[PDB]
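Below you'll find the structure, written out as structure tokens, and then a few comments.
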Amino acid sequence: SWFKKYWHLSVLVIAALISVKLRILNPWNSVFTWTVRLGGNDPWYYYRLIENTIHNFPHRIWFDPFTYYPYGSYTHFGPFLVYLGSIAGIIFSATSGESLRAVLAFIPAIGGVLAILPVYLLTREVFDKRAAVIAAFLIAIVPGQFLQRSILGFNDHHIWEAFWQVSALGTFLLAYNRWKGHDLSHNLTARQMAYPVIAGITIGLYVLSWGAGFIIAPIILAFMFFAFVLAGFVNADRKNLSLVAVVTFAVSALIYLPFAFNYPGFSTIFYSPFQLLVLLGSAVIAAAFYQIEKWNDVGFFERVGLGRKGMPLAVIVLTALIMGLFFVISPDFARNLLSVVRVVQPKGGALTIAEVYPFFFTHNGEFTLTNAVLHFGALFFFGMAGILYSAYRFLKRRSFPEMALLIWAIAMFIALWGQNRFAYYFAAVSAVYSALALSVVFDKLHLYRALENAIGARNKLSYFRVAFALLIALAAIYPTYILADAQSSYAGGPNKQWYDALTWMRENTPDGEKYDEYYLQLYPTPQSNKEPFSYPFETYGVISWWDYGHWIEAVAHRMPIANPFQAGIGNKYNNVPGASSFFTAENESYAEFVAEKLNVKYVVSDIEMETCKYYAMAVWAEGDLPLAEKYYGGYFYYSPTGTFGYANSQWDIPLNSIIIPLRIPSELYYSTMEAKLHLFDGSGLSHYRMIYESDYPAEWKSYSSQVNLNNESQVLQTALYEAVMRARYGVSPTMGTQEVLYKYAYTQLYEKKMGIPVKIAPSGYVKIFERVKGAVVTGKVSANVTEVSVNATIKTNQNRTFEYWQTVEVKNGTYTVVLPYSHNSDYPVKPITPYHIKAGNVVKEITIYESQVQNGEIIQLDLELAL
Amino acid sequence: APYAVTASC
Ligand SMILES: C/C(=C/CC/C(C)=C\CC/C(C)=C\CC/C(C)=C\CC[C@H](C)CCOP(=O)(O)O)CC/C=C(/C)CC/C=C(/C)CC/C=C(/C)CC/C=C(/C)CCC[C@@H](C)CCC[C@@H](C)CCCC(C)C
Ligand SMILES: CCCCCC/C=C\CCCCCC(=O)OC[C@H](O)CO
Ligand SMILES: CCCCCC/C=C\CCCCCC(=O)OC[C@H](O)CO
Ligand SMILES: CCCCCC/C=C\CCCCCC(=O)OC[C@H](O)CO
Ligand SMILES: CCCCCC/C=C\CCCCCC(=O)OC[C@H](O)CO
Ligand SMILES: [Mn+2]
């Protein structure tokens, strides 16, 4: 037929269409809903940078005073993705808002499809032409962090890391292949010079997408180092390999130069002159390898008298010297050697991040190959066989590209071991080496013959071997696509309760029009951010867990205290004010210390921070992880007697009982700010009032069609019914049920000792509080009382109501309470009763103006009897 | 889906 020299493009097109179905069509209904949902968190910060860059085109900010309030943080996100989305938005006339997000959602998907090309190139320039076709197909179905970070809506720079790293290695090894065996006058032609120039541009674009992309230079230097010290071992045109590297690194340094001075110091992620020195310094190291080979060529190592081994040895001594004599700038070493800390994380606080946890390990510290299936499918094991075979073949053929690919493979495996995120780097590794595996078997099992016997050839073809070549193609491709089809059917991002709450914040908190204007200003790059930023108008901060910082800035257009850059977390052990030391504050006086230092005016708390994410906040605040279970106790159990019990230790739980897989928090938890805010609805606090709460968790919103959420008994039976139903399958109860179970445990363990109850009802997913000076209600009191209590009923915008209590002790025959709610406020969460203030046997009722709450007015209210 | 967020929820 016509597929002659042309099937290889027929598979690439089919591979691209499979990639489109997984990346664009599968998560389509998850990205395009009630709004355009960019996935995760970081795609929302790129969206922030892009609509600012579009407004100030062609200029770009390198420091953001919005996030990390009130200090601002330097922007490490690369100019590649920022300028790509910015130009893409202008071409489609989408400069902000939902229309801009719809354009940005396709960029990660297109990068995932386009990755077929650099994977083909790298595989062809190392192995053969058939294997490059398998690798292109396999990279179209590999799941895990590669597929999820290249899906529709996940406009992050991780796909462009993988795209440009593989592009750099392919173009570099293509340049070495086009240059080897030729003299310099031939390699100096424009046709030959184009190959290392292209390789240098791909390296520059790699760094321009990721400040830590300079790591490609020591990897390429590792190619030359091992090719030199093994001159009799490996067979490589070392002189032309050195010259390709010189041109490649010089061009890359020129590409990086115009972006090199946007950080006031050396940095490995921020766009600083450190990366410029790594690229420029790599060019002179490659130029030093030029002399060592030019000296070995003439025979300089035998005239001095060291032997053929001398040339390897002088490389080793200079590898030690040329680094040792680079003490001319010790900050360079400190940042260069800093890479070894990247794959290690004894921080513990950092461990609580979902993307950083080490591969091959459970949250119990035991080896596992379970993520290898969930992230690569069969390609991992098919990839190891291709790696081991490549090592076997390298020891026989001694091809240099096969050696460099192995070095790349082993370096990416160490990074994969460190953090599970770097699976987006190892994805192209298993796809390339499984292609090497499947290509070996397809030739030895006569499938390459039967394919050409199918049209226009004659071969001795064993259908028994062909049937098995088809059967292991099954095993490599089918279970891999199964996981990719499932994982691509949903996309992450904020839920409606988070989005609705944040849009409400943007339109119902003061200065929304000033924040909107300041959101698009081209901020100057400061020399330091250790002092609070000098804002052009009176700003305020919004404190929450660091997960939601980008959502706060991009959706609410408000300045968050903490962000997904793990900035603004703070801790308690050092009294560093931040998110953790605020939400784990054990009394309101300490939380006011943290809030005042950070100029906090608003608090956003969700049910996640209340339940399953509270453990991380105690880990950050305390630093030590075993020092964090102090906030936790035992478990609930459904015993064979048909009753529900509670035990401190697992041994106290009776046999045949059914253990709700939910660790009930300790008494210390219920005294912290997160409990007082979300689980007690702000009761007991004098400087905070609830102003807005979102809808319920979806499960309980569904439950309310047949459950009376004003009936504590009906809620309790429903929560206990669900918890057992899901404990039967070893699954935790839903979040809305975890909150109800948390409230039930407080009433059965720590309530009777105090007298302040909590309604067993559920509540809204996201809750917003405003920081208040507070109306000071002070007055005289009778002769023999030591305590004064305040009572008021609050009703939220979801028609849910709760009690606000506060108790103070009498001193000098006088009480003083500070009240955060008012009775003429504009907020959708209002009190429906006056304040009932009790002083022993004397009761009085008071209503408070909003002006007295804002300005902290003192009100005299005596509760005294003669007696 | 593990991304730049707190885990186990
Ligand atoms: C050892 C390696 C480890 C890599 C993995 C790792 C520990 C870290 C990298 C992880 C990674 C992918 C990225 C981290 C980058 C950084 C700094 C930060 C990232 C922050 C975060 C991820 C991003 C946050 O932002 P977000 O993305 O969330 O928005 C590298 C590969 C090199 C090898 C020699 C391994 C080969 C394997 C084997 C089995 C043989 C070993 C045998 C041996 C006998 C040992 C051999 C010993 C040697 C020293 C030879 C090395 C040669 C060469 C490199 C030296 C030349 C000059 C160098 C110094 C650079 C010069 C630069 C300047 C000065 C010009
Ligand atoms: C290289 C850059 C790629 C640019 C591609 C952008 C082109 C078209 C985007 C529009 C896709 C349709 C989305 C849609 O149905 O919107 C309807 C409601 O917004 C649903 O929320
Ligand atoms: C002298 C060096 C100056 C370098 C200036 C580069 C600055 C920003 C790079 C972003 C521009 C987009 C590049 C582009 O469209 O090509 C990439 C694929 O072809 C399309 O996905
Ligand atoms: C062919 C060569 C195969 C090499 C296989 C090595 C596998 C894993 C190496 C990663 C070690 C990283 C450091 C580590 O274990 O933990 C560091 C703590 O954080 C120290 O506190
Ligand atoms: C009433 C007497 C008690 C004294 C303790 C003070 C406690 C809290 C005062 C907080 C005042 C709110 C100010 C705020 O959050 O924003 C600061 C920007 O001016 C924007 O409002
Ligand atoms: Mn990210």
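Please read every residue number as a count from 1 along the shown chain.
Determined by X-ray crystallography, 2.7 Å, according to the entry header.
The backbone N, Cα and C atoms fix where each Cβ goes, and this holds for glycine too.
Annotated in Swiss-Prot:
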- A:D42, A:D156, A:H158: Mn(2+) binding site (BINDING)
- A:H76, A:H157, A:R421: glycophospholipid binding site (BINDING)
- A:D42 to E (Swiss-Prot position 47): Reduces catalytic activity by 80% (MUTAGEN)
- A:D42 to A or N (Swiss-Prot position 47): Complete loss of catalytic activity (MUTAGEN)
- A:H76 to E (Swiss-Prot position 81): Complete loss of catalytic activity (MUTAGEN)
- A:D156 to A (Swiss-Prot position 161): Complete loss of catalytic activity (MUTAGEN)
- A:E355 to Q (Swiss-Prot position 360): Reduces catalytic activity by 70% (MUTAGEN)
- A:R421 to K (Swiss-Prot position 426): No effect (MUTAGEN)
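Each residue contributes its Cα atom, and for A:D156 (mutagenesis position) and A:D42 (mutagenesis position) those atoms are 6 Å apart. Proximity to A:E355 (mutagenesis position), judged by a C-alpha distance within 10 Å, picks out A:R421 from the recorded positions A:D42, A:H158, A:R421. In sequence order, A:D42, A:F77, A:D156, A:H158, A:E161, A:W210, A:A212, A:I269 are the residues of the same chain, not among A:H76, A:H157, A:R421, whose CB sits within 8 A of the CB centroid for the glycophospholipid site.
Neighbour counts were taken as the number of other C-beta atoms within 10 angstroms of each residue's C-beta; across the mutagenesis positions A:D42, A:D156, A:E355, the minimum falls on A:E355.
Distance noted between the C-alpha atoms of A:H157 (glycophospholipid binding site) and A:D42 (mutagenesis position) is 9 Å. Counting only same-chain residues at least 6 apart in sequence, those with a Cβ under 8 Å from the Cβ of A:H76 (mutagenesis position) are A:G211, A:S267, A:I269, A:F270, A:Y271, A:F565. A:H158 (Mn(2+) binding site) sits 9 Å from A:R421 (mutagenesis position), taking the C-alpha atoms as the reference points. Sorting the recorded positions A:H158, A:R421 by the number of other Cβ atoms within 10 Å puts A:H158 first. In this structure, none of the recorded positions A:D156, A:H157, A:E355, A:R421 sits close to ligand 4 with a C-beta under 6 angstroms from any of its atoms.
Cα spacing between A:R421 (mutagenesis position) and A:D42 (mutagenesis position): 14 Å, rounded to the nearest whole number. Filtering of the recorded positions A:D42, A:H76, A:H158 by Cβ separation from chain B (threshold: under 8 Å) yields A:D42, ordered along the sequence.
Every protein chain considered, the tally of other Cβ atoms within 10 Å of the Cβ of A:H157 (glycophospholipid binding site) stands at 26. Less than 6 Å separates the Cβ from ligand 6 in the case of none of the recorded positions A:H76, A:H157, A:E355, A:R421.
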